[PDB]
Amino acid sequence: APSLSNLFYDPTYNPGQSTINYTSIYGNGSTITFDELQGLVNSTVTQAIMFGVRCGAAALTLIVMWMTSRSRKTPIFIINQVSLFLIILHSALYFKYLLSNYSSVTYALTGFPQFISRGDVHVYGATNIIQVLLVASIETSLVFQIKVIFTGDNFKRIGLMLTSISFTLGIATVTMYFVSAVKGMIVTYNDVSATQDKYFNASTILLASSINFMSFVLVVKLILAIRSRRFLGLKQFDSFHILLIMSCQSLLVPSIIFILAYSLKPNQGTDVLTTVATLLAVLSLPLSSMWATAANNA
Amino acid sequence: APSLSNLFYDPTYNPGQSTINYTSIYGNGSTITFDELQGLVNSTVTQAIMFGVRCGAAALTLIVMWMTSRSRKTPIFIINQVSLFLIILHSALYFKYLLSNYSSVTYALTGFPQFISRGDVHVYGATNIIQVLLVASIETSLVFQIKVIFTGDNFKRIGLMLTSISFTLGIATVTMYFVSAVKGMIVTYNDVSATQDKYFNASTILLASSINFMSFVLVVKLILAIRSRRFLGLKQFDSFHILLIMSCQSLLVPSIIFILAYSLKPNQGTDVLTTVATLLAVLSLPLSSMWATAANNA
Amino acid sequence: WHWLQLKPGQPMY
Amino acid sequence: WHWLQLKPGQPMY
Ligand SMILES: CC(C)CCC[C@@H](C)[C@H]1CC[C@H]2[C@@H]3CC=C4C[C@@H](OC(=O)CCC(=O)O)CC[C@]4(C)[C@H]3CC[C@]12C
Ligand SMILES: CC(C)CCC[C@@H](C)[C@H]1CC[C@H]2[C@@H]3CC=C4C[C@@H](OC(=O)CCC(=O)O)CC[C@]4(C)[C@H]3CC[C@]12C
Ligand SMILES: CC(C)CCC[C@@H](C)[C@H]1CC[C@H]2[C@@H]3CC=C4C[C@@H](OC(=O)CCC(=O)O)CC[C@]4(C)[C@H]3CC[C@]12C
Ligand SMILES: CC(C)CCC[C@@H](C)[C@H]1CC[C@H]2[C@@H]3CC=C4C[C@@H](OC(=O)CCC(=O)O)CC[C@]4(C)[C@H]3CC[C@]12C
Ligand SMILES: CC(C)CCC[C@@H](C)[C@H]1CC[C@H]2[C@@H]3CC=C4C[C@@H](OC(=O)CCC(=O)O)CC[C@]4(C)[C@H]3CC[C@]12C
Ligand SMILES: CC(C)CCC[C@@H](C)[C@H]1CC[C@H]2[C@@H]3CC=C4C[C@@H](OC(=O)CCC(=O)O)CC[C@]4(C)[C@H]3CC[C@]12C
Ligand SMILES: CC(C)CCC[C@@H](C)[C@H]1CC[C@H]2[C@@H]3CC=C4C[C@@H](OC(=O)CCC(=O)O)CC[C@]4(C)[C@H]3CC[C@]12C
Ligand SMILES: CC(C)CCC[C@@H](C)[C@H]1CC[C@H]2[C@@H]3CC=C4C[C@@H](OC(=O)CCC(=O)O)CC[C@]4(C)[C@H]3CC[C@]12C
Ligand SMILES: CC(C)CCC[C@@H](C)[C@H]1CC[C@H]2[C@@H]3CC=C4C[C@@H](OC(=O)CCC(=O)O)CC[C@]4(C)[C@H]3CC[C@]12C
Ligand SMILES: CC(C)CCC[C@@H](C)[C@H]1CC[C@H]2[C@@H]3CC=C4C[C@@H](OC(=O)CCC(=O)O)CC[C@]4(C)[C@H]3CC[C@]12C
Ligand SMILES: CC(C)CCC[C@@H](C)[C@H]1CC[C@H]2[C@@H]3CC=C4C[C@@H](OC(=O)CCC(=O)O)CC[C@]4(C)[C@H]3CC[C@]12C
Ligand SMILES: CC(C)CCC[C@@H](C)[C@H]1CC[C@H]2[C@@H]3CC=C4C[C@@H](OC(=O)CCC(=O)O)CC[C@]4(C)[C@H]3CC[C@]12C
Ligand SMILES: *[C@@H]1O[C@H](CO)[C@@H](O)[C@H](O)[C@H]1NC(C)=O
Ligand SMILES: *[C@@H]1O[C@H](CO)[C@@H](O)[C@H](O)[C@H]1NC(C)=O
Ligand SMILES: *[C@@H]1O[C@H](CO)[C@@H](O)[C@H](O)[C@H]1NC(C)=O
Ligand SMILES: *[C@@H]1O[C@H](CO)[C@@H](O)[C@H](O)[C@H]1NC(C)=O
């Protein structure tokens, strides 16, 4: 710092409108404002906090579930457990991605494939496969929850119908995330600069449909419970239904959050809400699965 | 993109050595490499994941502690609870800081105070006060753990000694974080570009000393337990001490982690380990406090 | 409302 | 080993 300039005394500079004369593939002159750079950095800082939260959430729900379980060895326990372990592993590899050479400011501003190196594409593929090993956990948690919900004393017509439709929908979504993943692969390896997000988007719609369906089902069960307990029950549920509606016993909150996800800013680095729906669903699976594995009438 | 350039075909460009002709207070010409910018961004992305982890960890230990507590209303329960609530609040305001105008790439490269606005200095002060309302929680958790550890049947000479020294050390550290906070304030408000980290550093040493002291104490208790139970105990602890040494019942792990914290790279955006010691200590307070509130002999 | 968008190497949420 | 360093507006950990 041999000397400053009068520009430093200017109280109304407002940096954010200035220029960066960087070098790109399009040439050695490419102006960009500090505000766009800071927004690109705030997208990374905004999408890192949520996956740190997910990693810590799943890590500290795994230990609690492990140590507190009164009864173990039931399929739903291991299923939710391995779901949270795939959450932790997905968050780990997504932290690797965030600090990797694909989220770097260099590739964003400067579309130079030479910065990219092989193996990072293997980490991208691995993450896209881990998302499928997570949705598979969720869906083999939900069919193995419906199979306990509707069975036994209940009628085998509504129950078989509900299980059939949920199983068909779930296998269909898993086949969607996969073909999506493979198509994304065949491109990211064919050409690093390409993208394929349509099938990802339709898969997210279909998962939102899966969780909306499960929530609709468990509120239908709540209506049926209240109706039966009114016929000749022990005074019904006295001030005990206040929780069930929206206290994460049911899947209402993720059903709202997915829907509010699309009504945000046009991707101002914040795709958080859809990252919140999956965490809240996988963390609420124990409560709904212990809500469904109940007598429901006495 | 009217047209590309031959530079895009060059397989050996290796972006990271190129130039950014940005504008600073020192002038309108200031070259910096992409690698330094990406390291400044990776410091934010590296220090965001840990505080997302802290926020989710404390949030999901708060609910668990709340619902699972067999016996409530004891002072240590509310003390650890409010400690985790100050963890959540600190993480919230530190997320505000990370996306605020102090961590922005603009201020880092361009030392322009005009980007800074009043109120952000109030958030900086508030965060520095919340750290003191967190250490106070920790230290009034540790004196109220020693007061239960050494009391009653045990001798009043070693116990009173240990309580006295730990209370004196703890009040001394809290007075340190505070004077540190106030001195940092009187500067950040006097001049935004200044810093004061010495007293912060000595406070961190002293807190490491506090937790090392508590760990030393609880292993001394373990030695005393094994000695007494060998004199005429019920076969001592049969394969049950394997946990206690390093399974977070004691405070050994944070005592190691603080010490390993200084032996890292010279601040390559990763001051994580000292951010890990406080989380692990506040999360292990229940285990050590339920280890200390025990008969220890029978 | 808007479609979700993926960066050229952003894996699935 | 090294001293911890604070950015000009980084509050305490
Ligand atoms: C279920 C339990 C474990 C609680 C979970 C709470 C989380 C869902 C919270 C905790 C911290 C929150 C974040 C704290 C701060 C922000 C910044 C906020 O502002 C911006 O990112 C926009 C401005 C900019 O881009 O700089 C957007 C929401 C977000 C990511 C929050 C999203 C929701 C989070 C992850
Ligand atoms: C109590 C429960 C929640 C478990 C706690 C686990 C933490 C100790 C983990 C979770 C996320 C981890 C972090 C995830 C990612 C990174 C970035 C990583 O990258 C770098 O900054 C170094 C890059 C390099 O030099 O290779 C350094 C470790 C760190 C902070 C990790 C440190 C260990 C953390 C905090
Ligand atoms: C550094 C590590 C220890 C952090 C990891 C998070 C901790 C805060 C977790 C991990 C294991 C948890 C414990 C696992 C099991 C239990 C038993 C649980 O009680 C029962 O299972 C029975 C309750 C009843 O019968 O009423 C009470 C909470 C507690 C001590 C948990 C308290 C919170 C702990 C210490
Ligand atoms: C419940 C408990 C047992 C779970 C503990 C899991 C941790 C040991 C995991 C979770 C997140 C992981 C981290 C996620 C991402 C990375 C980045 C990865 O890549 C780099 O740091 C080098 C490349 C670069 O600089 O970007 C190195 C491993 C690391 C730190 C991982 C180390 C292992 C971590 C801390
Ligand atoms: C949650 C528990 C089960 C721990 C999970 C740990 C994983 C997140 C670790 C285990 C092995 C790690 C990998 C081991 C080696 C590498 C190579 C390393 O170096 C490179 O790939 C760069 C150089 C090159 O491209 O050849 C990058 C990180 C990576 C993929 C690591 C990423 C993080 C991984 C998958
Ligand atoms: C975002 C802000 C507004 C905080 C949100 C906090 C919620 C996540 C809390 C508030 C009430 C809590 C519920 C209160 C009581 C219960 C019952 C509890 O199980 C029991 O009925 C037995 C409890 C026991 O006796 O120990 C399981 C957790 C649950 C659903 C809790 C789940 C977490 C809830 C919804
Ligand atoms: C019982 C618990 C688990 C409920 C958790 C509710 C969350 C889904 C809420 C809590 C805080 C909310 C956030 C609070 C503030 C904002 C900022 C808001 O944007 C702005 O105000 C300005 C953004 C900009 O300027 O860029 C967008 C929604 C968002 C991220 C909210 C999204 C929904 C969040 C994460
Ligand atoms: C988004 C919010 C709702 C937090 C999501 C995290 C969940 C995975 C947590 C929140 C409340 C937790 C529950 C709170 C209390 C209990 C009672 C506990 O049983 C006991 O031993 C204490 C009560 C008793 O004595 O019966 C077993 C774990 C469980 C069901 C916990 C399992 C994990 C839950 C569902
Ligand atoms: C601990 C758990 C229960 C979560 C609660 C944390 C709160 C202490 C956080 C959440 C939202 C925060 C607020 C989010 C937005 C702002 C505006 C912000 O505005 C400014 O003065 C700076 C920007 C500007 O100049 O406009 C000042 C901090 C403040 C009040 C924050 C203060 C701290 C709050 C209340
Ligand atoms: C115990 C658990 C369930 C948390 C319960 C409280 C939440 C409702 C709190 C925790 C963290 C809070 C967030 C922490 C930080 C921010 C950034 C804050 O940012 C600003 O006001 C300006 C800067 C920006 O745009 O990010 C907006 C509110 C928000 C999202 C907060 C919204 C409310 C949150 C999600
Ligand atoms: C080794 C690295 C990768 C970390 C692995 C995660 C740890 C944080 C886990 C692994 C084993 C866990 C311990 C296994 C068993 C117990 C007993 C448990 O005891 C009770 O709650 C009641 C008594 C009983 O359950 O027998 C308390 C938590 C604790 C110490 C756990 C605390 C958390 C620990 C240390
Ligand atoms: C129960 C809890 C305490 C388990 C977690 C233990 C932590 C102390 C571990 C988990 C992940 C570890 C980190 C994983 C990866 C790295 C990157 C590593 O980077 C390098 O050495 C330089 C880059 C290279 O490896 O080539 C430095 C150590 C660090 C931060 C590690 C420090 C120690 C950490 C935080
Ligand atoms: C950057 O390029 C433009 C022309 O495109 C030129 O006018 C300017 O002087 C260069 N330097 C800065 C700081 O804008
Ligand atoms: C940019 O490229 C052209 C042709 O390669 C060259 O004539 C020109 O001098 C270069 N300008 C800068 C600022 O590098
Ligand atoms: C930036 O400034 C230097 C002189 O300091 C000059 O040589 C160069 O042409 C300018 N542009 C780039 C991309 O370096
Ligand atoms: C930088 O500032 C000096 C004096 O203000 C001026 O002569 C020069 O043209 C400026 N250069 C650029 C690239 O703005």
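Residues 5-302, in that order, are what chain B shows, numbered as in Swiss-Prot.
Recorded method is electron microscopy, 3.5 Å.
Each Cβ is built from the backbone N, Cα and C atoms, and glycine gets one as well.
Quoted from Swiss-Prot, the note attached to the natural variant B:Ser34 to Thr states: In strain: CLIB 95, CLIB 219, CLIB 382, CLIB 388, CLIB 556, CLIB 630, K1, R12, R13, YIIc12 and YIIc17. Taken residue by residue with DSSP, B:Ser34 (variant position) is part of a strand.
The C-beta environment of B:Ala176 (variant position), restricted to residues of the same chain at least 6 apart in sequence and closer than 8 Å, consists of B:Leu210. B:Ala176 (variant position) falls within a helical segment according to DSSP. In Swiss-Prot, the entry for natural variant B:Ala176 to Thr states: In strain: CLIB 95, CLIB 382, CLIB 388, CLIB 556, CLIB 630, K1, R12, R13, YIIc12 and YIIc17. The structure shown retains the original residue.
For B:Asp201 (variant position), the Cβ neighbour count at a 10 Å cut-off comes to 17, with all displayed protein chains included. B:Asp201 (variant position) carries neither a helix nor a strand DSSP state and counts as coil. In Swiss-Prot, a natural variant is listed as B:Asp201 to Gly, annotated with the note In strain: CLIB 95, CLIB 219, CLIB 382, CLIB 388, CLIB 556, CLIB 630, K1, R12, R13, YIIc12 and YIIc17.
According to Swiss-Prot, the naturally occurring change B:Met294 to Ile is described as follows: In strain: CLIB 630 haplotype Ha2. In the three-state DSSP reading, B:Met294 (variant position) counts as helix.
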Spacing of the two Cα atoms, B:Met294 (variant position) and B:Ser34 (variant position), in whole angstrom, works out to 58
Chain C contacts from variant positions B:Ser34, B:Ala176, B:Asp201, B:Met294, C-beta within less than 8 angstroms, listed by sequence, come out as none
Taking only the Cα atoms, work out how far B:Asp201 (variant position) lies from B:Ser34 (variant position), in Å, as a whole number. 28
Would you count the other C-beta atoms found within 10 angstroms of the C-beta of B:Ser34 (variant position) for me? 15
Write out which of the listed variant positions, namely B:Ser34, B:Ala176, B:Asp201, B:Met294, lie with a C-beta under 8 A from a C-beta of chain D, sequence order kept, or 'none'. B:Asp201
